[PDB]
Amino acid sequence: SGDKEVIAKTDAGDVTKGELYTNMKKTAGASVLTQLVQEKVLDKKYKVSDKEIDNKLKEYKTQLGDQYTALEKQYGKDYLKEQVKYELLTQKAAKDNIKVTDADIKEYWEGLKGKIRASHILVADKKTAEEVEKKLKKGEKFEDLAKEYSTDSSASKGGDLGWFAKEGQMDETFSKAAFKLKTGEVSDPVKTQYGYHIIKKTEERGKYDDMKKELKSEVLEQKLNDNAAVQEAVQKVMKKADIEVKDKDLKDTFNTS
Amino acid sequence: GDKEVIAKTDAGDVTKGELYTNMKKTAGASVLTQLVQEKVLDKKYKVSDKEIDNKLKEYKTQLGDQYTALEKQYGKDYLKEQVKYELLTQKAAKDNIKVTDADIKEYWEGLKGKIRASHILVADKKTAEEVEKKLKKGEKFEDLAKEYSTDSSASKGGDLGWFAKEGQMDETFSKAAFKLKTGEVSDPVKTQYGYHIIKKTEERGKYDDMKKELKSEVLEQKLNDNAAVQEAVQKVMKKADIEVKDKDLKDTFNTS
């Protein structure tokens, strides 16, 4: 049969398709069956267009530059699209099925205490920083310049660092300087271990009820980057579907979760 | 054949062929690599059922109760098979890993300020005081470790190998431990794991006196590094003729 197809020839004996299939199944059968079934069920429920696919694909090339071409050559252009489509589907499933309570929001608000949000631009030389300082004053936007100049991972994100307190969660040279700032204010070059920083304090923390709706959006984005929370959501969709595994070895793949 | 239905769904079925295809993209290279290696190595090296059982027993103990779960999911035969594969990769790596003098001097430089110690761990302090009293009669520490110790180190005579002051087992343990001299054995140390009797076996001496002894230690270190093992295994693979006929998996052995 087709299982007799020789995958690899060796002087110590051949590896057949059947051998490959059997051992793959003990190893990866459950996880791949899971993905296959979920992308089928979700693709029928939620709808994802190539418009949507390319957008999250773009975010992936930037985050993963140069190494990208190796994956594109190794796996293929279509297979990557498929993986992206799967993520977008599981994301859509999670948005419809995840619910953040007000306990979660007030819980997020408290924990934002004594915290501030800020962006930064990381560079090597003090003259490079003054180059950027001048481009700012001329009117260029901070987010744009961070993408052009910043060495840090936040460079794609327009330099955003999210929330952080003064105590820890950062270098004391940076955070002291950041916390010294006023809201909306941009700093002068700040020398640190990593280099020179231009910091922009984005917002102070204050009040709940005023701040409620933005924090809800933040809580949700946070639950969307926890894959356990996503799969917890996706699995609800999978139960409501009638999945029947006919292969005994992989039964119970979806039965309980 | 490949049109066999693995899973039925309201959104369409998953076939064997589809499943075969999508596993191949994720896990094909890695599983093909093991299949080829277990064929080639089994042709060269031979593993006895006793060696397999010995490692099988060690895994039962290390994973108490968690073993019988894996035994249920996979089966005894598959487990022995994986154990046989491990033993094969070990034998090949033993023969092919080469420890350089740079490997050893870097290892020696890493023992700077470290100590070697054995311990006997027990649950209750009444048990600890029984062992202390037997020691003074002249009984061997390693023997008493084998008899009383609850820790996995009981088989090595209680040996914990080298460690720094940064509490690797426990900060209460390492503090009590560094307080000792070579040959000195301590009294019971209460911790989360139980009561410990610690005996410091070594200080870091000269490189020349330690050189030959350290070589075996370095090798044992590289045997617990899978990168070092697979690199050595691949030296054995060099002497064999692997020809992958599958288009998608052509570059599986063509390492950079």
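Swiss-Prot numbering applies to chain A: residues 22-278, in that order.
Going by what the header records, the deposited coordinates were determined by X-ray crystallography, 2.6 Å.
Every residue, even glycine, has its Cβ placed from backbone N, Cα and C.
Annotation comment: Swiss-Prot describes A:134-224 as domain 'PpiC'. The mutagenesis experiment A:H141 to A is recorded by Swiss-Prot, whose note states: Loss of PPIase function. No effect on secretion of proteins and on growth. Annotation of the mutagenesis experiment A:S171 to A in Swiss-Prot: No effect on secretion of proteins and on growth. For the mutagenesis of A:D173 to A, Swiss-Prot gives this note: Decrease in PPIase activity. No effect on secretion of proteins and on growth. The structure shown keeps the original residue. What Swiss-Prot notes for the published mutagenesis of A:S175 to P is this: No effect on secretion of proteins and on growth. Here the residue is the original one, while Swiss-Prot reports the published mutagenesis A:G216 to A with the comment Decreased secretion of proteins; no effect on growth. Annotation of the mutagenesis experiment A:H218 to A in Swiss-Prot: Decreased secretion of proteins; no effect on growth.
Annotated features taken from Swiss-Prot, shown on the structure.
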| residue | record | DSSP class |
| --- | --- | --- |
| A:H141 | mutagenesis position | strand |
| A:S171 | mutagenesis position | coil |
| A:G216 | mutagenesis position | coil |
- Listed mutagenesis positions are A:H141, A:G216, A:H218; which of them have CA atoms within 10 A of the CA of A:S175 (mutagenesis position)? A:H141
- Run through the domain 'PpiC' (A:134-224) and tell me, per DSSP, how many residues are helix, strand and coil. 34 helix, 26 strand, 31 coil
- Query: Which has the fewest other CB atoms in a 10 Å radius around its CB: A:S171, A:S175, the listed mutagenesis positions?
  - Reply: A:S175
- Message: Among all protein chains shown, how many Cβ atoms are found within 10 Å of the Cβ of A:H218 (mutagenesis position), not counting that one?
- Response: 25
- Message: Within its own chain, what residues at least 6 apart in sequence put their Cβ under 8 Å from the Cβ of A:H141 (mutagenesis position), listed in sequence order?
- Response: A:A167, A:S171, A:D173, A:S175, A:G180, A:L182, A:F195, A:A199, A:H218, A:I219, A:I220, A:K221
- Item | Local Cβ density at A:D173 (mutagenesis position) - other Cβ atoms counted within 10 Å | 17
- What number of additional C-beta atoms lies within 10 angstroms of the C-beta atom of A:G216 (mutagenesis position)? 19
